[PDB]
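What follows is one structure encoded as C-alpha cells, with my remarks underneath.
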Amino acid sequence: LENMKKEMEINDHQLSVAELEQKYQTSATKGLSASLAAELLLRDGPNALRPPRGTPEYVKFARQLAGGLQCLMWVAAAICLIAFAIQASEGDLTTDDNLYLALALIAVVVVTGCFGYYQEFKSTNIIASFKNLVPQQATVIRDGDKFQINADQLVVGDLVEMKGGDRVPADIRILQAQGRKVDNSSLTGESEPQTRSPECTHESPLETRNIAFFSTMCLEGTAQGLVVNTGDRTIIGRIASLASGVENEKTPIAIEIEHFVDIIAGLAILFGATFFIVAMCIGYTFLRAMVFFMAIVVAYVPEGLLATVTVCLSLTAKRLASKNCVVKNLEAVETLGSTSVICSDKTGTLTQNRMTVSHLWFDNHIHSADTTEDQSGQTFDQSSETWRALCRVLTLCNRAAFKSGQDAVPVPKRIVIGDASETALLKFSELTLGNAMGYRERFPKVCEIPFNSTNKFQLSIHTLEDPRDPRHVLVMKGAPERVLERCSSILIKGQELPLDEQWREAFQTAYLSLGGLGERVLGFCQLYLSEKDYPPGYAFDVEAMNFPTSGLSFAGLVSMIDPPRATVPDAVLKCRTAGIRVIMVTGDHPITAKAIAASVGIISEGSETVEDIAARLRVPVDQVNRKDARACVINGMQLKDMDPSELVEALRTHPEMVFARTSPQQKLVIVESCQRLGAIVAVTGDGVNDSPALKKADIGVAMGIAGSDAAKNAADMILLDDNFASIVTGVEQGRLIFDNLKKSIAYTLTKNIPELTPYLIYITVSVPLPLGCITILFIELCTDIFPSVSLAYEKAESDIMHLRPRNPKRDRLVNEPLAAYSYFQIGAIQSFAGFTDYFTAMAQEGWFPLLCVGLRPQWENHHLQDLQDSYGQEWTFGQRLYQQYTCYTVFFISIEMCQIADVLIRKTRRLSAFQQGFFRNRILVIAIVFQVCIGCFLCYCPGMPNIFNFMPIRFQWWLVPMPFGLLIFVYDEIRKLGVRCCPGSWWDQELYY
Amino acid sequence: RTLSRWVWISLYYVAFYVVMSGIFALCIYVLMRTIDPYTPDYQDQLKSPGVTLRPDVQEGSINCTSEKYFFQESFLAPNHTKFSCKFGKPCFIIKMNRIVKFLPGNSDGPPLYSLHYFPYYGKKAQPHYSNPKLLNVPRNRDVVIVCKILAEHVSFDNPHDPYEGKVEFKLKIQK
C-alpha cells in the first residue's frame, strides 16, 4: 500500500520529444483529440485526489466511552446490574445498593468519556488545509486550439501550457519554453525559481530542466509540456496519498494506563474468584458464592481514578498553555518525555527562513558583518575610506526599495521589492549607513546599465553630491572575476594603487575563501570620471560605451549567508543533554545545510564526516575509514540509491546526521527508518514538503506563523510563536507529571484496601457489615479526589533533566512495587485503622467484640426485635441498625484520617518530608482541608442519615484512626530514609515505585 | 521476579506484618482498658428502649410486689450479685429491652410493666435477672395488631425502628 511510494520516482526526461509523443499517443503541436482525451480519462480516471478515505465518523465520540479503562467500569457497571438481577430472586434492598452502584459506574464511564472527547474535539483537520492549495481550470491544447478546462479533465498525453502566475496542473515534460522559471518548494522546500528548458539538464528527474511538476507554480515566462502524470500519479500526489490517511496510534501514557488496567483487572479478578472458592468452603452455594465474586468488583476498581488522571493531565496542560505551548491532546502532555530523536526541517524551522549579507573584503582584509536578526554582534568597521566608497556603490548601484508597511518594524525584518542579492545590500546599507533613499536622492542616477546576464555586471553613473564637484561618478558591481578584468587600480584605504599581481591573488585569495563559505560573492568598483572629458552636461549612453568600462578602481568584495532563529542552537543543546539525538532533514543544498548544522550544534565542533577528514588529512576518501566520521551529511541523490538496510546502518553509525536535498518521501523514509529502530521521533517542520514526515512522526510539530497550511494540518502541535525553545519546554512538560501520577495512583489505590477488607471479614467473621457500598463512593468520588489530584503540584525530588529517558518497556507507570506498597503495606495499616473505629462504636453501644462473631444472621434478621447485647439489653431491628450505620460512617472517616498520612507520605518517593518540604505544596494542603470538611459534612449535616445513611459522630469517634495515621507517616518516613542510602539493594528494589 | 530473594521478601513480611499486628493489638488493648466492666460509655444508641416479643420469627432471688423502683446500690463489684425480682388463639409475650440504669416512668380494629424490676443492673452485676392473650373469637382471618408502650421515657420512631417501643405482627390461626 504505502511502501512503493517510499522509493524515489523513475523518469522520461531524456526521452526525446517525438518519442514521448509516441509513448503517450499524442500530437506535439495539435495535442490530444477531444475523442482521445475523453477516452484517456475513463482509462485513467480523474486528475484529482481520492476523497480522503479515512472519514472519522462523528460517531467517534464512542471511541472514548470504550478505551480499555472505561471498559473496566462498564464490565463493572454491568456486573453490578447482573447482580441486582440475580438478587431479584427475592425481596431485596439493592434498590438503594447494587443498582445505584452500577449506575454510578457507567455514569463514570460516560462522564469521563465526555470530558476527554470534548477536550479532544479540538485539533483534527488536515486534508482540509491541504486542498486549500489547488488551481481550478487549465489551458489545454486539443485538436490544435487551446481552452481552459476543468483541471480534472487533464490527462496523461495532452499538451498543457503554463505561464507566469499559474499552478502546474500536472506533471509535465517541457517541450518548449522561455524565460520560464518555476517554484519547486513543494519538492525541495526551496523557493528560488528554477529554469525550465526543452533540453534535459541532468539525469535526475527531480533535477532536469525539462520536467515541471504538479503542486508547483510557474513563476514567470511561458511554456508548454506534455502531461506525463495526472492525479495521484504525479510525484506529489504520491506524497499526498502518503499522509492524511495515516493512522494515529496509541500514546505511551495511553499505553501505560492500559498496562495499569491489566494489573488491576488481574487482582480484582483473582481476589474476586478467590472470594468464591473461600466462600464455598464455608457453606455458601453457587447462589451466594457467585454473588461475592462480582461483589468484589467495586472495592477493586478505583472509580476515582480515570477522572483524577484526566484532571491531572488537564491541569498540567493549562500550565503549558500559559508557557505559550498549546496542546491539542491531553495525552500529549506526557509524550514529550520520551522523544528520543528529532527530525528537524531546516528552513523556517531551525532558521528564520530569511537572507542576509555576510562579510566584505576591502583594504585587503576580510570583514565580518553581523547577520543576526536583532543584531547581537559587533560593528565590524566604520572607519575606512575604503568602506564608505564600498557603501556608496552598494546603495547606489542597486534598484531595490523597501515596502511601505515598515517603518514600524526593524530593518532586517521589513519586506523589500527586489531580488535577494540587492535586498541584502539595501538592508546592509540601511543599517550601518543611514537611509538609502537619502543617498539616492543625493546622488541622482543619471544613466545605468541594468544587470545583464551577458555583461554579468550592473553599472550606474551618478552625479556626485558634493556640491563642489557635481561631476560624475561611475559605480559598478557584478561577477567578481568580471569586475577585476574591469580594473586598473584598487582603493586600499583611501588611495588607489596598482592592481599589481600580488593583489590580483590576494583578491583572488579572498574570493576563493568566501566562495568556500558557501557564500554568494559580488565585486564592486567605481571611478571618478575625469571632469574634463565629461562636461557638467554630457550625455552618457547606456546604449554604447561613450564612457569608460575598463581601468576602474576596484573597491571591494561583499558576500552573504543565512542564520537560524535565536533560541535554536541553545534549544538544540538542551535536547542533546536530554540525551536526544537531533537530525537535520532538508530539501536544501549540502553546503548550506552543513553550515547551519554547525551553527545550531546538530554537528559539534570537530565532529567530522569522512570528507572533512580527507581534507585536513590531505588524503583521498577511501583511506578514510567511515567509522571515524561520527557526523554525516547525505545528499538526497545518494539517498535514493540505498536500501533501507543501508539507511538503518547509517543511522546507527552516526550520532550527528544531516540529510540534505531530501524529497518529501525521503523525509518520510528517514522517519520510518528511525522508527524501525523503535525510537520515538518528533519531526519539526514548516512546509508542504514536510507533510508526510510530519504526518508520519510520532509527534509532528509545526511552526505556526511561517508554516504552510499543509504542515499545520499535518501536525499534532503548533508553535504559534515559531518559538523553537518551546520544543524543549514541551519535552520537560512530559516528565515531572509522569512521576507525580504514580504518587496519585499509590494514594488512590491505598484506600482500596480499607474498602475491601470490611466485606471479606464480613463473610468470613460473620460480623455486622462494617462499611457500605455508599460509604465507599464518598471516599472515591468525594474525599480522595482533591488529595489525589493534589499530587500533580508536587515538585522534583531530583533534577529530572539529569536522568536518561525512561525505557518504556522496562519502567512502567504502575508496577508491582506500587501495588505491594499500596496494597500490601500502607493500605493495610489503613484497614486496621478503619476496623478499630468499628469495634469502638459497637463496644461503646454495648456490643463487645467477642460477642460480635457469628451475629450477622441475628443482626440482619429483620424479625428479631429482640437482639441481646453483651449487657443483656434487647435491641429492635431498627435500633441496632442505626448503630451499624454509625459504624459505616466512622469507618469512612477513619480512612480520611489515614488518608491524611497517605497524602503526606505520597508527596515524596525517595525524599523525606523534611527535605522536600511537604509544606510548599499549597494545593495538597487544600486537599486535606477540603476532604475533612467533606467528611464532617456527610456526617453532621441533616438529611444525611436518611439519604446516604451517614450518622452523626461523637467527638471521640474522630480520633480512633489517629494512631494509625501517625504510624503510616512514620513507617514510610523510615522506609525512605533507609532507601535513600542503600540505593543499590533491597528496600529500593521492592518498594521504590 | 526474584530468583533468590523472595527469601529477602519472606523474612521481611514476617517481622513487619508481625510488627504491624503487634501495634494494632497494642491500640485495641489500650482502648479496652479505658471502659467499665459494668456499664457502656455511651448509652445513647439504646436511648429509648424498644419493644420486642418472644414470638420467635427461678429460685434464689426475691419476692416482690408492684411498687416503686428498687435501687440496688451503685453499679459495683463489692456486693455480690444484685438481687433480682420474680414473677387455640396464641400467646405473645412482650418484654422491654434491658438498658442499664433506666427507669421507665409511671410512678376498633377487626375483632380480636411494673417499676420494681428497674433499674436493670446489667449482666455482670446481675446474671439471672429476669426482666418482666389473644383469646379472640375471630378465627380464619389474618389480623394486624400493633402493641405499643406508653411513658415519658418512651419514644416512637415511626420512620425508623418500628420496633422502637412497639411491635407489628400478623398472627393467623386457621382451624
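For chain A, we keep the numbers from Swiss-Prot: what you see runs 42-1034, in order.
Any Cβ shown, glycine's included, is placed from N, Cα and C.
Among the mutagenesis experiments that Swiss-Prot reports, A:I120 to A is described with the note: Has potassium-independent constitutive ATPase activity. Cβ neighbour count for A:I120 (mutagenesis position) (all protein chains, 10 Å cutoff from its Cβ): 22.
A:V342 (K(+) binding site) falls outside any helix or strand according to DSSP and counts as coil. Taking a C-beta cut-off of under 8 Å and a sequence gap of six or more, A:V342 (K(+) binding site) has these contacts in its own chain: A:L113, A:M114, A:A117, A:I305, A:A309. What Swiss-Prot records for A:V339, A:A340, A:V342, A:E344, A:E796, A:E821 is K(+) binding site, and it gives experimental evidence as the kind of evidence.
Among the mutagenesis experiments that Swiss-Prot reports, A:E344 to Q is described with the note: Reduces potassium-dependent ATPase activity. The number of other CB atoms found within 10 A of the CB of A:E344 (mutagenesis position), across every protein chain shown, is 23.
Its Cβ taken as reference, A:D386 (active site, 4-aspartylphosphate intermediate) is surrounded by 29 other Cβ atoms within 10 Å in the chains shown. The active site, 4-aspartylphosphate intermediate annotation in Swiss-Prot covers A:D386 and is backed by experimental evidence.
The Mg(2+) binding site annotation in Swiss-Prot covers A:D386, A:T388, A:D727, A:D731. According to its DSSP assignment, A:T388 (Mg(2+) binding site) is helical. Within 10 Å of the C-beta atom of A:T388 (Mg(2+) binding site) sit 28 other C-beta atoms, taking all shown protein chains into account.
Applying an 8 A CB threshold to same-chain residues 6+ apart, the list for A:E796 (mutagenesis position) reads A:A340, A:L812, A:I817, A:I820, A:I936. Taken residue by residue with DSSP, A:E796 (mutagenesis position) is part of a helix. For A:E796 to D, Swiss-Prot lists a mutagenesis experiment annotated as follows: Reduces potassium-dependent ATPase activity.
The Cβ of A:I804 (mutagenesis position) lies under 8 Å from the Cβ of A:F316, A:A320, A:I323, A:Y325, A:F333, each on the same chain and at least six residues away in sequence. Experimental mutagenesis at this site is recorded by Swiss-Prot as A:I804 to S, annotated: Has potassium-dependent ATPase activity; when associated with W-800.
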Query raised in the report: If one measures from the C-alpha of A:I120 (mutagenesis position) to the C-alpha of A:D731 (Mg(2+) binding site), what distance in angstrom results, rounded to a whole number?
Result: 49
Requested in this report: Based on Cβ atoms within 10 Å, give me the single least packed residue among the binding-site residues A:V339, A:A340.
Outcome: A:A340
Report summary line: Cα nearest A:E344 (mutagenesis position) among binding-site residues (A:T388, A:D727, A:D731, A:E821) -> A:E821
Report summary line: If you count the other CB atoms within 10 A of the CB of A:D731 (Mg(2+) binding site), including all protein chains displayed, you should get 37
Report summary line: Reading the DSSP string in three states, the entry for A:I804 (mutagenesis position) is helix
Query raised in the report: For the binding-site residues A:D727, A:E821, which one has the sparsest Cβ surroundings, going by other Cβ atoms within 10 Å?
Result: A:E821
Report task. Kindly assign A:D731 (Mg(2+) binding site) to one of the three DSSP-derived states: helix, strand or coil. Result -> helix
Query raised in the report: What is the interatomic distance between the Cα atoms of A:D731 (Mg(2+) binding site) and A:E821 (K(+) binding site), given in whole Å?
Result: 47
Query raised in the report: CA-CA, which of the recorded positions A:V339, A:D386, A:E821 lies nearest A:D727 (Mg(2+) binding site)?
Result: A:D386
Query raised in the report: From the Cα of A:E821 (K(+) binding site) across to the Cα of A:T388 (Mg(2+) binding site), what is the distance in angstrom?
Result: 52
Query raised in the report: For A:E821 (K(+) binding site) and A:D386 (active site, 4-aspartylphosphate intermediate), what Cα-Cα distance in Å is obtained after rounding to a whole number?
Result: 48
